[PDB]
Amino acid sequence: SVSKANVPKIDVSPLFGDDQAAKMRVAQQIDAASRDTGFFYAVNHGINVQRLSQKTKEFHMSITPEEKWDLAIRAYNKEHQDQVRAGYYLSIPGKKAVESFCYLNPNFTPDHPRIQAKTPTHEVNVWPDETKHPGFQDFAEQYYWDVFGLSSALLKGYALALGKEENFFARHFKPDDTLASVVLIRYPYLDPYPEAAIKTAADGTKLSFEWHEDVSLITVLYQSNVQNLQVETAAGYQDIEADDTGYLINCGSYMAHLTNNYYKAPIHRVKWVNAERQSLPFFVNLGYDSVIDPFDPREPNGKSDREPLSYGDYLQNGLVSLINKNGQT
Ligand SMILES: C=C[C@@H](NC(=O)[C@H](CS)NC(=O)CCC[C@H](N)C(=O)O)C(=O)O
Ligand SMILES: [Fe+2]
């Protein structure tokens, strides 16, 4: 039988305020978690996650096959050549159970300079029809900003944890340019459950999604209360307990690049569970030209061999790489 992973619950509320010592104590907990399994739960985050789950459920349960084609990314709909990242990722009954809706920075409009330059990784969100999904766009855009706010607080924790000034990451994470994404994932109950949608691990464990590191600086995740995630540690894969009041946080491979692997991007996977459930990640990405200098907090002089890498280059190589390893989602 499988061990439970150490995933501490960290009260992050001090990261929103001005008590500096209290913030350092939070930063210490982030450091410890980041250097152990690489996961923690942010609690006292201030987000209304009951409404987030409720409104997401309404959307997933009421969207029709026709609307899905109309919002489809280009992998499902060749008419939609500008939609690499944003839109609907369809299920395929009998083959692929998971389906999702991805959106980016709401400030990415036709008049934003990056959209006018056609810079890669930037797109204008697509939305379903307002009368069919009343309030959904407004809710989802407001959600993007609420989780942006949590994520900025978190990034102040990570900076402090690494011995830097608090805005070290947060100042490259800006409303005007962030490449961050929200994905509203539906994992359905199905019987019979399509076997092609289940993968078997080297240890026999049935999976919905195989082992990987995240393409992110950090990932800020809300999930329903159904246990599914596993993290690889030196002792094997361990179960991450559910907590549908908190956000599950981990570093992605950009953080590992910046810190010369002092904060690793923890390898994790998703168990197959036959139950209706939701997974709503926010992938904290910086702007296309952010190029933080890699450093190394193990070393007295803090210096690293690694070459700077622009977030945009990282993200474009990274998103195409995760689709070829683990399949189209
Ligand atoms: C967060 C956990 C979740 N996994 C996933 O969604 C997997 C790996 S984290 N991720 C993806 O497909 C990356 C797409 C990122 C998004 N379209 C974007 O353009 O930025 C799961 O529950 O399967
Ligand atoms: Fe992941």
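Residues 3-331, in that order, are what chain A shows, numbered as in Swiss-Prot.
The deposited model was determined using X-ray crystallography, 2.2 Å.
Backbone N, Cα and C atoms are what each Cβ position is placed from, and that goes for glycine too.
In the three-state DSSP classification, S281 (isopenicillin N binding site) falls within a strand. Every protein chain considered, the tally of other Cβ atoms within 10 Å of the Cβ of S281 (isopenicillin N binding site) stands at 22. For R87, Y91, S183, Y189, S281, the entry in Swiss-Prot reads isopenicillin N binding site.
A 10 Å cutoff on Cβ-Cβ distances gives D216 (Fe(2+) binding site) a total of 24 other Cβ atoms nearby, all chains included. In three-state terms derived from DSSP, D216 (Fe(2+) binding site) belongs to neither a helical nor a strand segment and is classed as coil. Swiss-Prot lists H214, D216, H270 with the feature Fe(2+) binding site.
Within the same chain, residues at least 6 positions away in sequence whose Cβ sits under 8 Å from that of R279 (2-oxoglutarate binding site) are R188, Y189, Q225, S226, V228, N230. Per Swiss-Prot, 2-oxoglutarate binding site is recorded for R279, and the stated evidence type is sequence analysis.
If you look up Swiss-Prot, you'll see 176-288 marked as domain 'Fe2OG dioxygenase'.
Record note (Swiss-Prot) on the mutagenesis of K98 to E: Strongly reduced the catalytic activity. Annotation note: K98 (mutagenesis position) sits in a strand segment as assigned by DSSP.
According to Swiss-Prot, the mutagenesis experiment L223 to I or V carries the following note: Strongly reduced the catalytic activity. Here the Cβ of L223 (mutagenesis position) has 23 other Cβ atoms within 10 Å, regardless of which shown protein chain they belong to.
Less than 8 angstroms from the CB of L231 (mutagenesis position) sit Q225, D241, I242, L250, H270, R271, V272, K273, each of them six or more residues away in the same chain. Recorded in Swiss-Prot as a mutagenesis result, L231 to I or V carries the remark: Strongly reduced the catalytic activity.
Here the residue is the original one, but Swiss-Prot notes a mutagenesis experiment at this spot, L231 to T: Abolishes the catalytic activity. In three-state terms derived from DSSP, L231 (mutagenesis position) belongs to an extended strand segment.
Record note (Swiss-Prot) on the mutagenesis of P283 to L: Abolishes the catalytic activity. For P283 (mutagenesis position), the same-chain residues lying six or more positions away in sequence with a CB closer than 8 A to its CB are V184, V185, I187, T221, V222, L223, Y224.
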Seminar exercise, completed: recorded positions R87, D216, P283: those with Cβ under 6 Å from an atom of ligand 2 are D216
Exercise. What residues, ordered by sequence, lie under 8 A Cβ-to-Cβ from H214 (Fe(2+) binding site) and sit at least six positions away in the same chain?
Worked result: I269, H270, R271, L324, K327, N328
Exercise. What's the CA to CA span in angstrom from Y91 (isopenicillin N binding site) over to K98 (mutagenesis position)?
Worked result: 11
For this session: Could you tell me which of these recorded positions, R87, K98, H270, has the greatest number of Cβ atoms within 10 Å of its own Cβ?
Result: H270
